[PDB]
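Student: Submitted below is the structure of interest, expressed as structure tokens.
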Amino acid sequence: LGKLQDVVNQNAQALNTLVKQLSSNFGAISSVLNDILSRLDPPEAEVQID
Amino acid sequence: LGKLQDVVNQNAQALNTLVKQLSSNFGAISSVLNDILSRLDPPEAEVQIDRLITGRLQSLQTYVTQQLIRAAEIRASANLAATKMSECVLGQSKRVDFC
Amino acid sequence: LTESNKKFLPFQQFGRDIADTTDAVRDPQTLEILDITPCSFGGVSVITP
Amino acid sequence: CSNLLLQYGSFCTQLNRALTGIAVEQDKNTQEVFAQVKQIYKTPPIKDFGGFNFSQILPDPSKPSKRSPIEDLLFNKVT
Amino acid sequence: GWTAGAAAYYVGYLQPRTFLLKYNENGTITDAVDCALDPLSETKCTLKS
Amino acid sequence: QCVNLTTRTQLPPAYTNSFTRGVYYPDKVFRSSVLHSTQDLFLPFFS
Ligand SMILES: *[C@@H]1O[C@H](CO)[C@@H](O[C@@H]2O[C@H](CO)[C@@H](O)[C@H](O)[C@H]2NC(C)=O)[C@H](O)[C@H]1NC(C)=O
Ligand SMILES: *[C@@H]1O[C@H](CO)[C@@H](O)[C@H](O)[C@H]1NC(C)=O
Ligand SMILES: *[C@@H]1O[C@H](CO)[C@@H](O)[C@H](O)[C@H]1NC(C)=O
């Protein structure tokens, strides 16, 4: 079946892309904010979290 | 023919708007990245390049959103045309004021 | 650089289009108008049985 | 620029997927409108319909194009 | 006592304004329409036609 | 060297109206069938 399969595959792949979006640096020096929080002082940390 | 001319003009004007958006600075000191690459070293020019990237990405996202809305409208019109083709052309439709 | 068939007025150097892209230039030696065209681009597509 | 787009490659993948879906959507849209019959029929050589003049909507073999004069006029009307 | 024949000259002052210029196939200016002179001119120059 | 003139009867300056005058090429580029708008110093029409 074609019509019943795309409506599930597109949603699953969009959810996979949403999950993968957390693995990107987004122009920063790290992906997870906890590394900056445990490594940087709060004035420099808040810029990376922003 | 109004509808075809309007949709063609809308697509062409959106494409030209994207082209002219490529010629924008988005608050930076220049539009083209080659000028800033030649005039400023990359260790000091990453912020302006990132701002240009963000502006072009926003332009691309808006273009994709408008194209998706236009494609949905075109699909609705095509479905209406297909139903009319199946009913009024491929037989006689008893639906008054439909064909 | 393609040999164009359009002449230029004798006070201009460059030439642009509707999209503000410089696609026409004049050689500064013996007055030849040469077009500017992007080289080549595209995408490889795979047909699988 | 590509080195910095490595962080936005997922967004570019989403836009490319949306554009490919739009292209295949417009490709599929013609099939349910015009491809309704899987057999190509033809008109008789002698046009005797009792008085109904069908030459305007029927294609004319005088021109190299298969378009009817009404459809050719429609083609010339819209840019 | 002197003579100078017949002559006349005009002097004008330029100010910054926005003008929409029409170009032909030869690349020569034919007509110009303002944007802060007439509402019809503003409508013409805003539509780029 | 120069000499000075003498006081005589002159005519006061008058004012006339321009009619689509004072238009020049604003750039050294070529545009064909292009309706292009630029910000440059021109002479206003009917001024
Ligand atoms: C059907 O209508 C067409 C109109 O397009 C008729 O074609 C015209 O016929 C007249 C009569 O000889 C000519 O003077 C015109 O030049 C024709 N026009 C074109 C565009 O061909 C045609 O004769 C009609 N047929 C019938 C059977 O009535
Ligand atoms: C410039 O000099 C060269 C060499 O003499 C000549 O071939 C060319 O025509 C000249 N260009 C001019 C005069 O515009
Ligand atoms: C300007 O272009 C027109 C359009 O073909 C042509 O008839 C005319 O001869 C051209 N004039 C010059 C000076 O090239």
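Chain D uses Swiss-Prot numbers throughout; the residues present, in order, are 749-827.
The header says electron microscopy, 3.4 Å.
Each Cβ is built from the backbone N, Cα and C atoms, and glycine gets one as well.
Straight from Swiss-Prot, here's the annotation block:
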| type | residues | note |
| --- | --- | --- |
| VARIANT | D:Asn764 to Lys | In strain: Omicron/BA.1, Omicron/BA.2, Omicron/BA.2.12.1, Omicron/BA.2.75, Omicron/BA.4, Omicron/BA.5, Omicron/BQ.1.1, Omicron/XBB.1.5, Omicron/EG.5.1 |
| VARIANT | D:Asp796 to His | In strain: B.1.1.318 |
| VARIANT | D:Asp796 to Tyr | In strain: 19B/501Y, Omicron/BA.1, Omicron/BA.2, Omicron/BA.2.12.1, Omicron/BA.2.75, Omicron/BA.4, Omicron/BA.5, Omicron/BQ.1.1, Omicron/XBB.1.5, Omicron/EG.5.1 |
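If you look at the structure here, what lies around each of the features I listed?
Tutor: Annotation note: D:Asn764 (variant position) sits in a helical segment as assigned by DSSP.
The Cβ of D:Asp796 (variant position) has 7 other Cβ atoms within 10 Å, all protein chains considered.
Classification of D:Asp796 (variant position) by DSSP places it in coil, neither helical nor stranded.
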Student: What's the CA-CA gap between D:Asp796 (variant position) and D:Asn764 (variant position) in angstrom, rounded?
Tutor: 54
